[PDB]
Amino acid sequence: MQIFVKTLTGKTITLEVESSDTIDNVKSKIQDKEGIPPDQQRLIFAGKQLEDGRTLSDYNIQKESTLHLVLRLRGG
Amino acid sequence: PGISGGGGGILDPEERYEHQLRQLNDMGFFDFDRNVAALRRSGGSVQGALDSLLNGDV
């Protein structure tokens, strides 16, 4: 399984996860790709702001799904 | 009363904010009219519009 994560600036990241990864665990992968700290960022799917303790399965996330990330300080 | 101001075709929100409109759509908000009404009050912030869209302010 993989997923993708898209900034508010417009960059698309790609990550390797399982349906059992948490939202926290997903944020923590982007820190390998751009260095963005997982306490500064949040995630969005179907316009809804996702909760840190939930899974990818909790939002019915699929392989190659195209999610977004949101920094609490904007960063752009 | 006393809202809005001057402008022209080159300044309408459909092209003033076309990046942010796409970013809202790509996150999940295909309601163009709501996105426009939200960007108009957020000041053109993607997440500022997103907060209004979530709260039902548009």
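So this one's solution NMR, going by the header.
Each Cβ is built from the backbone N, Cα and C atoms, and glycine gets one as well.
These come from Swiss-Prot:
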DOMAIN    A:1-76  domain 'Ubiquitin-like'
MUTAGEN   A:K29 to R  Deficiency in ubiquitin-protein conjugate formation
MUTAGEN   A:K48 to R  Deficiency in ubiquitin-protein conjugate formation
MUTAGEN   A:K63 to R  Deficiency in ubiquitin-protein conjugate formation. Loss of DNA repair function
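A map of Swiss-Prot features onto the structure.
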residue : record               : DSSP class
A:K29   : mutagenesis position : helix
A:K48   : mutagenesis position : strand
A:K63   : mutagenesis position : coil
Counting other Cβ atoms within 10 Å of each residue's Cβ, which of the mutagenesis positions A:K29, A:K48, A:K63 comes out lowest? A:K63
Integer Å value for the Cα distance linking A:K48 (mutagenesis position) with A:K63 (mutagenesis position) is 19
Work out how many Å separate A:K63 (mutagenesis position) and A:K29 (mutagenesis position) at their Cα atoms, rounded off. 16
Which residue counts does DSSP yield for the domain 'Ubiquitin-like' (A:1-76) in the helix, strand and coil classes, in that order? 11 helix, 24 strand, 41 coil
